[PDB]
Amino acid sequence: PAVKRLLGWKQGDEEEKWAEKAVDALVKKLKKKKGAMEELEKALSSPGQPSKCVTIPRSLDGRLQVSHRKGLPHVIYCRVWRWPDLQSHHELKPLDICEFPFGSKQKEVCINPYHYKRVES
Amino acid sequence: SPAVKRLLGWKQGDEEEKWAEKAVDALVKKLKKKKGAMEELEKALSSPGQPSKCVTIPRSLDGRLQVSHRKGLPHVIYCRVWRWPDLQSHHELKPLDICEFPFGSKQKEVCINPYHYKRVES
Amino acid sequence: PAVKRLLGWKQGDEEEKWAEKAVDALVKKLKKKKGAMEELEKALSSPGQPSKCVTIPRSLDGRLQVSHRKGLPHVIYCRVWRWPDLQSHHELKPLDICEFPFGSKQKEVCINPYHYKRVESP
Amino acid sequence: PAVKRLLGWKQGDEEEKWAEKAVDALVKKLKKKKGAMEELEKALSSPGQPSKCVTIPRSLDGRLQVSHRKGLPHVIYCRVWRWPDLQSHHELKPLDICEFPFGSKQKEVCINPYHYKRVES
DNA sequence: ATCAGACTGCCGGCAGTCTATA
DNA sequence: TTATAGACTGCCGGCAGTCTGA
DNA sequence: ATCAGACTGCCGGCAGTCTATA
DNA sequence: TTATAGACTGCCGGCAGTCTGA
Ligand SMILES: [Zn+2]
Ligand SMILES: [Zn+2]
Ligand SMILES: [Zn+2]
Ligand SMILES: [Zn+2]
């Protein structure tokens, strides 16, 4: 409503600024992969309908660096698109469907937030 | 870039950001009743350089505002929303000599202009 | 053994220095009452046999002060002689046995260890 | 004063109980070396007159394990005998006198508190 | 369904009164 | 008995969260 | 100018070896 | 002489931030 005009002026916290930076890094990695962008948007678009793994190269430690701060990608993007407060990779368990989950220690890793489930420690 | 906007449309907001919207909604409802205040507030945020007049809302006896079950100080809130998200005390804010109704005054009404206040370490 | 010699050289943490000062304060108010130390020392000496109330004037505020640090008298001494880690009075249960417990609002308080029991806080 | 009789019945917190446990390990450990015990008592007894290094064998990590708690020896004993609030080895600098300070990385290390000085930062 | 005004709780600092001690 | 030093009760402040009634 | 792969620091737990003491 | 009790070194893990180099 009228509030929409005002919230344009709301400034963003440091995290959201970072989150935006983290997403840009993702699209840069995902553009080289063909079709991956649409599957993620479809994955994000609809919760119910399964989606194919969306993958990125997996580091030796598995930590991604974005804008000077390291993190684990599935943690980062699940926090971005599903649970903002998600505290650690311990809170995430992979799904049976996921071809390239985090534990697998394979070459690429699936960062689709809907391939994971949140659990209490 | 636009595709990033398409994806970031799907981003979730932290409890606070969800709250900031609720606080802004509460103010506009309270602020809509006075008719000349609404445009000036937008003009003050719209214009950084030119000063703009006090925008007022009633001061409770203790001075706390309640939005969605959590109380706050009205001036720190909207300063937190529109200027400094990192703001955490009213001790960090010093009113300006311009403000007819600052928080310290203990008057009937309070000025919610984020730009009538100044940020200081303390 | 020889360790006794070395531990004489050991330094004490700020709290243990505070504990000594608080105990010094207790006997000073306690010395005015005759024999109270003996019932207290016997109570501390033997856990099993119950012992008479040892009381101190109860402030309006209920807070005792020793050297700029306020506290609740029954908590302070239960912390000295029974539980060093006692965090707050909620953790303490008075006894049906005790004639004078902190919850009592008379103008005196019984600070007897072994007259209270430790319970899990809410 | 008269309080000394009752204050014996004061209970001791977890740290002090450990401190005694730490001191006991030292002497038992420090008894095989001859004369060290006297020098340490002399070291502690007299603050102004200097005393020779008091030594114990130095591990690969430099950490000493006592009663399930790992620590650095010169830190422990300075904390016991000199500054109880001493937080870390950073706060400690050796004296020009000390023959086997912590930095030396020698076969044995000097745990005499008075061979060290406390420093800001 | 939600907020304003009340309350109590908790926690400090402070000043006038209080206690040693020479 | 007297003067000067440090004590603490009591009072005050801020802070923050709960609850009934508007 | 920014990120991957390294390193060290810090801090715990763990297991095999050591030491009393019966 | 032997076995069983408790001890600790050394090693190991995860964690986190720095730095050089691609
Ligand atoms: Zn997947
Ligand atoms: Zn103003
Ligand atoms: Zn009692
Ligand atoms: Zn030395």
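So for chain A, numbering is Swiss-Prot's, and the shown residues are 13-133, in order.
Structure determined by X-ray crystallography, 3.2 Å.
Quick reminder: no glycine exception, Cβ is built from N, Cα and C everywhere.
Feature list (source: Swiss-Prot):
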{"type": "BINDING", "residues": "A:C65, A:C110, A:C122, A:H127", "note": "Zn(2+) binding site"}
{"type": "MUTAGEN", "residues": "A:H80 to A", "note": "Exhibits impaired binding affinity to GC-BRE DNA sequence"}
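Sitting within 8 Å of the Cβ centre of A:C65, A:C110, A:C122, A:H127, and not among those site residues for Zn(2+), are the Cβ atoms of A:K64, A:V66, A:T67, A:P106, A:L107, A:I109, A:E111, A:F112, A:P113, A:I123, A:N124, A:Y128. Proximity of the recorded positions A:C65, A:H80, A:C122 to ligand 1, judged by a Cβ distance under 6 angstroms to any of its atoms, singles out A:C65, A:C122 in sequence order. The DSSP secondary structure for A:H127 (Zn(2+) binding site) is helix.
Listed binding-site residues: A:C110, A:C122. The one with the lowest count of other Cβ atoms within 10 Å of its Cβ is A:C110. All protein chains considered, the CB of A:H127 (Zn(2+) binding site) has 25 other CB atoms within 10 Å. DSSP assigns A:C122 (Zn(2+) binding site) to a strand.
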